[PDB]
Amino acid sequence: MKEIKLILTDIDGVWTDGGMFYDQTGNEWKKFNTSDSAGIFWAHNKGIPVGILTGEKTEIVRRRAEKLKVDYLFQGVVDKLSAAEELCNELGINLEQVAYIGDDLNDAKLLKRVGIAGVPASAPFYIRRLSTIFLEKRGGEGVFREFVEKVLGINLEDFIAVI
Amino acid sequence: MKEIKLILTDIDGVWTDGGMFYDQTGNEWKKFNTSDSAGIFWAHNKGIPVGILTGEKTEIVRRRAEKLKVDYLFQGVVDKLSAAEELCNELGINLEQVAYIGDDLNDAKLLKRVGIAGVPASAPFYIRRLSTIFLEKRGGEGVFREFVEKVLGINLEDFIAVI
Amino acid sequence: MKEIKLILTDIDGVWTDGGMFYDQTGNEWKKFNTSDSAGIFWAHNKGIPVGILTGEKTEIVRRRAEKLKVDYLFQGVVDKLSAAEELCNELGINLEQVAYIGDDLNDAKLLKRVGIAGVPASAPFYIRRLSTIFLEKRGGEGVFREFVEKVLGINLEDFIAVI
Amino acid sequence: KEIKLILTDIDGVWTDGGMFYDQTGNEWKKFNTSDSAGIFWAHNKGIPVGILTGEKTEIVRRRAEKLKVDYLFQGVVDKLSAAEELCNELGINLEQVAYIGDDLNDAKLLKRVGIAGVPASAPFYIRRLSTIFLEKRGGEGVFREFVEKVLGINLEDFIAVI
Ligand SMILES: O=C(O)[C@]1(O)C[C@H](O)[C@@H](O)[C@H]([C@H](O)[C@H](O)CO)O1
Ligand SMILES: O=C(O)[C@]1(O)C[C@H](O)[C@@H](O)[C@H]([C@H](O)[C@H](O)CO)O1
Ligand SMILES: [Mg+2]
Ligand SMILES: [Mg+2]
Ligand SMILES: [Mg+2]
Ligand SMILES: [Mg+2]
């Protein structure tokens, strides 16, 4: 598995199943999966930062990012590739050393430029085929955790060590 | 695929899995799927208006339609066939030039009259046999996206063009 | 199918997948499936009343029974067999003309005494084996509708006649 | 195997790991009524049930109360420690505890109890620690599955309680 210095992740359709709950009062919900917090745990255990790119902008994601101690949160992003290219510049790494997981049209250009691209099994076929690794899980099922554990080559030895 | 000039759609059981969330206070929820927003994207990409016809009337659907910039919204509809005729009559459009997706008893008369009828895989057998194209997805799983993409013949080159 | 004069149904695990959403403030949610309203439609189309029996007692179910025009709503029920018995006395019918659907321990006694017992596929095996008809669907998937349509022999003819 | 105490994780056991956030700082969990049958059988056989969770919410406190769970420990940092405390207090060994958990912070405890349960949904390196097979995933009534297996609940038990 190639060398990774940064893990970037989309939210809707990755950390969730794409679900957007609306009530009558203008409030909104997302459903996260606690399993994906272990994706953060593994990244941080390995000294690798995690950044969230999303084109939505919600208090929902702000609070979830905070809860998970995510290193970067970029909301209302319209150009995901530009966002990553710039974060890479500030870190002095290149796209070949980023792992990005996304599921939709707005992710495609970034998925095509990164060192390892991941797309959940639930995503449209034309995005899915941009994946450079196989992911079994659908969004909301812990696919971000699956992506991280693959990208970082997390194995049983690592598991024994942390416990 | 025949020429389509208007895409119409039901909400519950199509944009959702039929889920209706009630609380203790009289509030109400629906769970939408961000994937279906690509249905609108593609429609608008090909210059095709989208309309929602629903028998329910909620602030939920009003706000959702607004967020997705849906072109026509009709709520509290008792006669979906009449509502589609009236909209179509305004636009100069024939029911044969309409693609409509619905999932239950109240959608049947319209489904039998449109140029392309779609029904999610989750729908009662009586309704699903009215579908004139095959849809794999269930309500809430992005079946509206699926419907639009097939109706408009969205292919890999369309995908390559928009990114 | 035998002659049925009353359809009775549990809520949790039948009309829902057994899910109970709790927030931080003491509020509560259930998720109903709009599909199950067709169960009430078909029952009423055949001149058969529907009654809810549940051990829970919530505003949630109160609203749902109202929205669906359910004929009878009994909540906080500690003994479902008795509750069904007095309602049967009150209506001048007996248990053999009742169709009941339930999914758990508190339903067991009533299920053994009704003319047609239904249990969702999702239920424990010891309850499931009391079903007197096969139900394919799980609670929350529209299994109440499946039950009513099977109990009343709803066929394509019936569908064609009501659209 | 002879059991004196059933302990259980929450998220990913009593739920599918789902955490709902709204825009206002509120939070939800989805429980399954099926799992209350877990408490029912436990109490029926005179076995107490305790909840160990690393989270801390009103959500769980209210669910535990509603289900009349015997023990509740939230914001737990070290689940092994929490369980030993309870075992010492009860005058029992971990060998007489059946525990079900689903993730890293359950591993230590899972490897020490007499019967360890892990939902089908759990990551594989946790799942392999299970000492009995559980078919069900978190949130599908897997706590009930566990109790029923651990206590050997059979049809005769069902006939008796009905
Ligand atoms: O389940 C509901 O809340 C209900 O209002 C009940 C009503 O009996 C039924 O006709 C409608 C219809 O299924 C929806 O309006 C379609 O959107 O649904
Ligand atoms: O999960 C619940 O909150 C609970 O109240 C717990 C209770 O111990 C159980 O017996 C009931 C019963 O399963 C429901 O009432 C079914 O409607 O459910
Ligand atoms: Mg996305
Ligand atoms: Mg519908
Ligand atoms: Mg029930
Ligand atoms: Mg857990």
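For all residues, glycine too, the Cβ spot is worked out from N, Cα and C.
Pulled from Swiss-Prot:
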BINDING   A:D10, A:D12, A:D103  Mg(2+) binding site
BINDING   A:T34, A:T54, A:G55, A:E56, A:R64, A:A65, A:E66, A:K67, A:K80, A:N106  substrate binding site
MUTAGEN   A:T34 to A  13-fold decrease of the catalytic efficiency and 4-fold decrease of the affinity for 2-keto-3-deoxy-D-glycero-D-galacto-9-phosphonononic acid (KDN-9-P)
MUTAGEN   A:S37 to A  2-fold decrease of the affinity for 2-keto-3-deoxy-D-glycero-D-galacto-9-phosphonononic acid (KDN-9-P)
MUTAGEN   A:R64 to A  Loss of phosphatase activity
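On the structure: features taken from Swiss-Prot.
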residue : record                 : Cβ neighbours (10 Å)
A:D10   : Mg(2+) binding site    : 29
A:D12   : Mg(2+) binding site    : 25
A:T34   : mutagenesis position   : 23
A:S37   : mutagenesis position   : 23
A:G55   : substrate binding site : 18
A:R64   : mutagenesis position   : 22
A:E66   : substrate binding site : 10
A:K80   : substrate binding site : 23
A:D103  : Mg(2+) binding site    : 29
Compare the C-alpha of A:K80 (substrate binding site) with the C-alpha of each of the recorded positions A:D10, A:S37, A:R64, A:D103, and give the closest one.
A:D10
Considering only the recorded positions A:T34, A:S37, A:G55, A:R64, A:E66, which residue has the minimal Cα-Cα separation from A:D10 (Mg(2+) binding site)?
A:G55
Using a Cβ cut-off of under 6 Å to any atom of ligand 3, determine which of the recorded positions A:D10, A:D12, A:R64, A:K80, A:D103 qualify.
A:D10, A:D12, A:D103
Which of the binding-site residues A:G55, A:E66, A:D103 has its Cα closest in space to the Cα of A:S37 (mutagenesis position)?
A:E66
Compare the Cα of A:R64 (mutagenesis position) against each of the binding-site residues A:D12, A:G55, A:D103 and report the nearest.
A:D12
Hey, how far is A:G55 (substrate binding site) from A:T34 (mutagenesis position), Cα to Cα, in Å?
22
According to DSSP, which kind of secondary structure is A:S37 (mutagenesis position) found in, if we only use helix, strand and coil?
helix
Mind sorting out which of the recorded positions A:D10, A:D12, A:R64, A:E66, A:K80 are close to chain B, meaning Cβ under 8 Å from one of its Cβ atoms?
A:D12
For chain D, give the subset of the recorded positions A:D10, A:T34, A:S37, A:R64, A:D103 whose C-beta is less than 8 angstroms from one of that chain's C-beta atoms, in sequence order, otherwise 'none'.
A:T34, A:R64
Rounded inter-Cα distance in Å - A:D103 (Mg(2+) binding site), A:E66 (substrate binding site):
23
Between A:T34 (mutagenesis position) and A:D12 (Mg(2+) binding site), how many Å separate their Cα atoms?
15
